[PDB]
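S.K.: This is the structure I want to talk about, given as structure tokens.
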Amino acid sequence: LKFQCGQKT
Amino acid sequence: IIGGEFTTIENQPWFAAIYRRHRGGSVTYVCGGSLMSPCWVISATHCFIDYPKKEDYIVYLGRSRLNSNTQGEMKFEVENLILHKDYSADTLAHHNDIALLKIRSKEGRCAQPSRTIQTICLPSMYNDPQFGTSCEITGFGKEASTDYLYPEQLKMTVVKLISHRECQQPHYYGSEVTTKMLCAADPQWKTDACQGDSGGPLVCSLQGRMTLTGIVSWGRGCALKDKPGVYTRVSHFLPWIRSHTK
Ligand SMILES: C[C@@H]1CCCC[C@@H]1Oc1cccc(-c2nc3cc(C(N)=[NH2+])c(F)cc3[nH]2)c1[O-]
């Protein structure tokens, strides 16, 4: 989607 | 990484692999790095100092293997290579060992978010986890000090931050370690970062976020008792990072 620092999915 | 587990980039989606092109046809691995924002990767100046010709480096994001391709990977050229003025190496330590690479794909774009490509968070000014915190390090570095080849599969391990008092004990590193560095080791000196892991991330959760607390910089040997790995203390370089990432 967009970057969300620190998030692994 | 000595010890650790083999992993995939989904587990470390901010990890960037930096390679160098040779005349003759080979591309070799240089260092690891971390994606801080769409167009910027942070690593260590000692990884480039000796050959600061930006045109010869290639940066890949979304890579789980060293020399084979991973589906989803992105390749970038280094548009800008910013080394730290005041970087210095002595008999062991590297001072102000931090560098910034601005990346550009052949289509003119920066990184795009995916399940294998994510940025890591920066800490706030001089804010660090407390010693005793478990943090993870990742890389394609040696698995044993005597190896002369790097693993093909990405590895990761967990190490704990130790205090400056403990690291600066004469039988550890004495005054070679400064306040601008951080030390981390395995309680049992079983796992650690090693050659080839330089430039990569030391990630710890800080204030609820997985934060880039350190950059793998140096260490005497790998997984040696009383010889912790030393990392550049990112929290102390925020003004510098901002200065070039604005
Ligand atoms: C300086 C050149 C630049 C191009 C190729 C990599 C090489 O960089 C290096 C050359 C020799 C050793 C290292 C190195 N030793 C290291 C030792 C440790 C450790 N904690 N035990 C580490 F984490 C990273 C290291 N990186 C290293 O990063």
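Numbers in chain B track Swiss-Prot; the residues on display, in order, are 179-424.
Method on record in the header is X-ray crystallography, 1.6 Å.
From the backbone N, Cα and C atoms, a Cβ is placed for every residue, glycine too.
This is the feature table in Swiss-Prot:
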type     : residues    : note
ACT_SITE : B:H224      : active site, charge relay system
ACT_SITE : B:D275      : active site, charge relay system
ACT_SITE : B:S376      : active site, charge relay system
MUTAGEN  : B:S323 to E : Abolishes phosphorylation, proadhesive function and ability to induce chemotactic response; when associated with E-158
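Looking at the shown structure, what environment does each listed feature sit in?
M.R.: Here the Cβ of B:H224 (active site, charge relay system) has 21 other Cβ atoms within 10 Å, regardless of which shown protein chain they belong to.
Under a cutoff of 8 A between CB atoms, and with a sequence separation of 6+ in the same chain, the neighbours of B:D275 (active site, charge relay system) are B:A222, B:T223, B:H224, B:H262, B:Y265, B:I393, B:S395, B:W396, B:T410.
In the three-state DSSP classification, B:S376 (active site, charge relay system) falls within coil. When Cβ atoms from all protein chains are considered, those within 10 Å of B:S376 (active site, charge relay system) total 25, not counting its own.
The Cβ of B:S323 (mutagenesis position) has 13 other Cβ atoms within 10 Å, all protein chains considered.
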